[PDB]
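For reference, the structure discussed in these notes is given below.
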Amino acid sequence: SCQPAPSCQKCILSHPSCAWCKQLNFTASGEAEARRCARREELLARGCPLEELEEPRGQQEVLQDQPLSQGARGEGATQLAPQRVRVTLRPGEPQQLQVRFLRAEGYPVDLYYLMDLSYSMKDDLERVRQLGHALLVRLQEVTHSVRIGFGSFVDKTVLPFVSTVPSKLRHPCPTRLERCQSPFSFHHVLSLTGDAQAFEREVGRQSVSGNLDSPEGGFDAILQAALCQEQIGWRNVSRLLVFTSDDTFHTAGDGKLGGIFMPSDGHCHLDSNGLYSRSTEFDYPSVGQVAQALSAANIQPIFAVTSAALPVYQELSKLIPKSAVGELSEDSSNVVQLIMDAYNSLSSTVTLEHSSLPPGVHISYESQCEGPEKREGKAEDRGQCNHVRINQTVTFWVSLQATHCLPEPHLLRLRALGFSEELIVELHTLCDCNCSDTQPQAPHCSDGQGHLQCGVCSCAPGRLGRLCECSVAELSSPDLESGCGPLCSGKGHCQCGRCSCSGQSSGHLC
Amino acid sequence: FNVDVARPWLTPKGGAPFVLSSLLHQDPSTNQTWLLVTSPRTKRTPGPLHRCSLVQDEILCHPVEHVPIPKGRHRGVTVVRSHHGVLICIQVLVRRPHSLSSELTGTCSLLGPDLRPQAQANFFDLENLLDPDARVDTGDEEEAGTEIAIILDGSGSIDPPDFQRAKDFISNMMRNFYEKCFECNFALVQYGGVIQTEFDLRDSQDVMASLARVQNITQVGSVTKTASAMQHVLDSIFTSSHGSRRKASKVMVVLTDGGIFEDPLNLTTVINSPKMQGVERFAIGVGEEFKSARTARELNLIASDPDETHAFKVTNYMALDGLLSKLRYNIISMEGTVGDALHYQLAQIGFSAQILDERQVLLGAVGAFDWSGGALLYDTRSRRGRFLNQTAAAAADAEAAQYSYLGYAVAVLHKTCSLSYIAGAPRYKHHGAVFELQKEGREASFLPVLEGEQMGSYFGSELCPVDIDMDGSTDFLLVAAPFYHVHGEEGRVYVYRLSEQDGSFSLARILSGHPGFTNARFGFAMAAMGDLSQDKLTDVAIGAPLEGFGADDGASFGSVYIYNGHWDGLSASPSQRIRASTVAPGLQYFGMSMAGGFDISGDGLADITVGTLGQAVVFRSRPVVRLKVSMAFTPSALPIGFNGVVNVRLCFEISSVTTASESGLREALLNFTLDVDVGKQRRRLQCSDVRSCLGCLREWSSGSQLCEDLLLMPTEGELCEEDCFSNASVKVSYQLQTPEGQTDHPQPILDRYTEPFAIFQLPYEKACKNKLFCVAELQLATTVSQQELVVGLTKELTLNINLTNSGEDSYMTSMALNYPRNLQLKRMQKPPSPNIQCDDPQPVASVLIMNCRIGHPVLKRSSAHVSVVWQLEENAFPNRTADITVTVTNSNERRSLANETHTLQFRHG
Ligand SMILES: *[C@@H]1O[C@H](CO)[C@@H](O[C@@H]2O[C@H](CO)[C@@H](O[C@@H]3O[C@H](CO)[C@@H](O)[C@H](O)[C@@H]3O)[C@H](O)[C@H]2NC(C)=O)[C@H](O)[C@H]1NC(C)=O
Ligand SMILES: [Ca+2]
Ligand SMILES: [Ca+2]
Ligand SMILES: [Mg+2]
């Protein structure tokens, strides 16, 4: 476990169980000043008392901890407590953090409706242009402040994705007797608002469109909704992105077929009209890029797709945390119940994740979220709990483990997925020792010049010894080990120049 | 490593040859190396391909003539080269004049190895050149449109009820025309007597609004001025002021009932106009006055009637729907059917390419058959090819293979005496897959052999077959999934080992980029760089164009990873990682393309090029040297208490066979570091001068040998209390220090896979019969007090071991006592005569190893005697085998081993 070390700092860095002793030159009995690094008992029984040994133990201090409050009416809900803690951990020692999450009722929600408009959604659009009032009323049952917006996408307006024939660009529809609009990549139609009349009017002004190949450019629309916060109108509440389609999607490598070599740059490109007009200059975003942008924006995607497209979006939602997949009808007639089910299944689940661990630091979770005594197993990368009820508070036990040292106070940012609430951990490593026994040029230790620089007295260069009294007598003589047993019988371990025992027996006689 | 990042060559950033891809091409007749780059067409540079050379320490690019010229928008350029020539393909859009569809395939040109034209090939109307019986070897925008103008009479002779019938007929005719015609609009004016302009063909885009506008007309009625109506139609309806197309087919529809009267203009004057050099005119003259009077001749003059096709005389408005079909027959356009199956129109043949030999190329077709994919095997001289694809056996798996993008990447696997074409399908089942053409009989189809595991990772978009030892048979296949997701788009390369017996694939390794980059796109570009490291083994470069993206102040981003090929495969880790920040400022997507294996700097060593999005970077390769060191100790044996000068004759020699390093160690400096007595806590030897064994920057310049003369001295009197009977090991640690600046010729680099140290030992003459080693026998005669017993009758089990040394000399000998942990020692007894040290360790749970520190060089021919009294540590064990083994280990040059065993048997279960 613990082995003899030169100084207190190296001794504590060697093993968490080491119990370096700092008594004032009590080794003046034939013992080298490098064997004061062992367990607690071997240093408490051997000379120094409780005052003259310093075993450093890291601790955690809570900086700000406001109580879990459910706002006033979904207004100021605090759900994650504490919010800023300072954790100082000695290398090799566990540190347990108690993180509580409360599922406040009436938490506000923003729902951006991102629709497909590829002429197979004509009846879907006909239903959606009236479903706004129903959606708002139904969502007002679980929350009090709900805001809904609308967007749409078709595809990039180049071959082979859409037919760029000039007559087929103005009217991408099979017949000219029906009304429809020219293809686009992403049109932000309505910003998140609280009235359903604006939703009805704006969506009813929209028309269907069309393209050439089956996969759609919905990833571009998803990325632009995640990135353009000021234009969409996101706030700091739970954000839902309802993605409705009846076909697959284009990914990052698909734009090469249209002569598009430039990768998607991850910048907001909506013009004053809400159009993503420079979409033919960038390629489609990738699954990883879209997932990263959605995670960074705390948006939970809801994929409302038909039965023929379900498995692809099941895979995609397996690749994206905090996402839901429902089965959309052929005319989007079940979209409100789908949205409600997805929102309930997303709110019932609480996940706690860490931003990034510094090198040598390990994290583990213990999801105690039913009963104040029952907690599940450790060694996970997520504090996951499902079926969390309203007004119920869950608990997570976060364990931190540092191996060597941390030079800088790197900040850890534990957070609950789908929420802007954050838990900042100031991660300092207690791998420097301050026993206060050190005195600069102390007369008690060494002789003349030189400082201890540690609990053990550093020998002056002028002469060798505990106080430079004997250059070689203390250092060289090995009779001090030979004194080590009689009557120990093996129940007691040997001691330098003695025999140590336990269990009502003590001393060399034992 | 080899790549000289400190001296790169860059194309100008002004984007004159805006670089999309870059490769090195050599003519294997004159050994001329070029830097062919591909660019998107602009107003400044129309050419798709340029050839660039290293002239006066600058890259000068010139367009390559006789290549297809892109028109309009950039749609895609691919360039591949082999020793057979250079193949360039551009995606070309062709619009069918009488159809609402478009063809998007490639126009390719095959150049010879000297960049001279060999063959041209366009794959529009592919079915003409598709002969499927040719066995596969396998080593065995102006708009024409149509504009129609309607002239509806509204004179006072027409009662209001008839106006409704005429309006309904006009609306029905427009509706049927829109049903049968698409790229064709409508406009009309009210021929009532006051020349008023109704909705024009600009408003005809919204068909429903035009119908309501037509339904909203009202008849006023002044007088029948036909010529004025025609002139107004010419001046407003057919003029391009409101968007009328100049070449649009212009059709005039005139339905009149009253003849010309009170018209200042003449009917014959308006028809004989220069602008009427071909315009369609129709005259549906409902009315009995036409039949009964001269104004029938007026009707004939209104519209030309060579075959009476335009003349439509009807008696009443009730038959308007009767002759509507006849009116539609000769005016409607019968545009080409839209919705036909997509077989080869958007096949995009030449999306990826591969030169198989002088006459044959392998061209990928991503979009064939609803983007199912495929590959065209095209013979350039016979101008005949065959199409290869998955060949689904039904209609369910034909639709299941759609949008798989087969032929996105195409490659060739070389084997013992056969070839094997492979193709990537980066969205097959949404993971990606690699297909291989497996022939049987005369039908060859691509079947999947490898698949991805992550959705959207684009497995199979990049294919890199690697032949490590250059024997003509590929050993490895590198498959990239550049958008593989862990936290962002990291990228992943899969290394597959090709079996030499049948050609199967085994996942040898999974490669990744440097940790800490969530966006890297590792594997987006990979290439076999030939031999960069000068070991005759192929090495691989993998680019990560997105490493460092989003940096402040527009810093350069992107990385390239160099993997040296070994006899067992690729390296575990990259030898080099070339970041764009250390190459040049303002490099975006460094690592988008790469190519190597040919000497472009003139030094004789093959070097590489890395293409960024907009620029091409050229790096020269450094010579690789390996040194061989040798000591020449003069005494050759340190005598007892030498206290004399030890002479050292270090002599570095260039063991590398990379010819003569051209201006190599001519400028670089060697750096010695002599570590005398490495390993010992108290060194018994040290250099006479302490400044010649810490760091010594000597200049080599000319010559392949560098020799030195050092001196070794004893330390502070050199007391022999330490282990004098052990060889003193001295470690030479050389290093290479290159100068600072732009050297004209590349500076050498020490081989990374040769350890740069040369541990040597000089032996102390051990006092013995042979004064170079003291070997002694360690004989033991341990006696067992009692062999075994059980049930407390054991009491204190006793053992006795006596070690006897009677050979020459025993040096740092070792003990080993192996007894099971079921028994434990209450007390331990040391050997009294003499006081031989014995560092007995603690008991261990496993097989006991009491490596007691007996012996030491001081040990004479005396003997030891150790007493041991065992007792069971609250453990009972049954009868076993091998009993207890005791081993004596001597750390001399020659090892003498002693073995002893006891007897154990108790008869109590
Ligand atoms: C692989 O390529 C072959 C051609 O080299 C494809 O076969 C072709 O498939 C198309 C349908 O996509 C066939 O067209 C249809 O033919 C039927 C009669 O069989 C006709 O009734 C339809 O109206 C339509 O014209 C075409 O005939 C057929 N040609 C051949 C030579 O087989 C095959 O589909 C491709 N496989 C995959 C998985 O993409
Ligand atoms: Ca539908
Ligand atoms: Ca599409
Ligand atoms: Mg669609």
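Note that chain A carries Swiss-Prot numbering, so the residues on display, from first to last, are 44-527, 534-559.
Recorded method is electron microscopy, 2.7 Å.
Placement of Cβ uses the backbone N, Cα and C atoms for every residue, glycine included.
Here Swiss-Prot flags A:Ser161, A:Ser163, A:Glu259 as Mg(2+) binding site. A:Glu259 (Mg(2+) binding site) falls within a strand when secondary structure is assigned with DSSP. The C-beta environment of A:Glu259 (Mg(2+) binding site), restricted to residues of the same chain at least 6 apart in sequence and closer than 8 Å, consists of A:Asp159, A:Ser161, A:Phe196, A:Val197, A:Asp198, A:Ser288, A:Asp290, A:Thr291, A:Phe292, A:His293.
Take the CB of A:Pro258 (Ca(2+) 2 binding site) and look out to 10 A: across all protein chains shown you find 22 other CB atoms. The Ca(2+) 2 binding site feature in Swiss-Prot is assigned to A:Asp198, A:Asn254, A:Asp256, A:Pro258, A:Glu259.
Residues annotated as domain 'PSI' in Swiss-Prot, with sequence analysis given as evidence: A:44-92.
According to Swiss-Prot, the domain 'I-EGF 1' annotation covers A:478-512.
A:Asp159 (mutagenesis position): 28 other CB atoms within 10 A of its CB, across all protein chains. While the structure shown retains the original residue, Swiss-Prot records the mutagenesis experiment A:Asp159 to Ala with this note: Loss of integrin alpha-E/beta-7 binding to E-cadherin and of integrin alpha-4/beta-7 binding to MADCAM1.
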Distance, A:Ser163 (Mg(2+) binding site) to A:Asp256 (Ca(2+) 2 binding site) (CA atoms, angstrom): 13
Modelling gap (6 residues), A:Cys527/A:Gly534 Cα distance, angstrom: 6
Those binding-site residues in A:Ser161, A:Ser163, A:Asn254, A:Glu259 whose CB falls under 6 A of ligand 3, listed in sequence order: A:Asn254, A:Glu259
Within reach of chain B, those binding-site residues of A:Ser161, A:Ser163, A:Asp198, A:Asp256, A:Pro258, CB-CB under 8 Å: A:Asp256, A:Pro258
Env. residues of Ca(2+) 2 site, Cβ within 8 Å of mean position of A:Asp198, A:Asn254, A:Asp256, A:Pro258, A:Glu259 Cβ: A:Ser161, A:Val197, A:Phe204, A:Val205, A:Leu255, A:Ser257, A:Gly260, A:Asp290, A:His293
Three-state secondary structure, A:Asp198 (Ca(2+) 2 binding site) (per DSSP): coil
Binding-site residues close to ligand 4 - of A:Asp198, A:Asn254, A:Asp256, A:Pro258, only those whose C-beta is under 6 Å away: none
Helix-strand-coil residue split for the domain 'PSI' (A:44-92), DSSP-based: 11 helix, 1 strand, 37 coil
Residue counts (helix, strand, coil, in that order) that DSSP gives for the domain 'I-EGF 1' (A:478-512): 0 helix, 0 strand, 35 coil
Residues flanking the Mg(2+) site, with Cβ no more than 8 Å from the Cβ centroid of A:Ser161, A:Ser163, A:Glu259 and excluding those residues themselves: A:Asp159, A:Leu160, A:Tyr162, A:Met164, A:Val197, A:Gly253, A:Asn254, A:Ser257, A:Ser288, A:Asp289, A:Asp290
Number of other Cβ atoms within 10 Å of the Cβ of A:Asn254 (Ca(2+) 2 binding site) across all protein chains: 22
Listed recorded positions with Cβ under 6 Å from ligand 2, out of A:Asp159, A:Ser163, A:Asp198, A:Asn254, A:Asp256, A:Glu259: A:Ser163
Length of the line joining the Cα atoms of A:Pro258 (Ca(2+) 2 binding site) and A:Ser163 (Mg(2+) binding site), in Å: 12
Distance from A:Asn254 (Ca(2+) 2 binding site) back to A:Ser163 (Mg(2+) binding site), taken between C-alpha atoms, in Å: 10
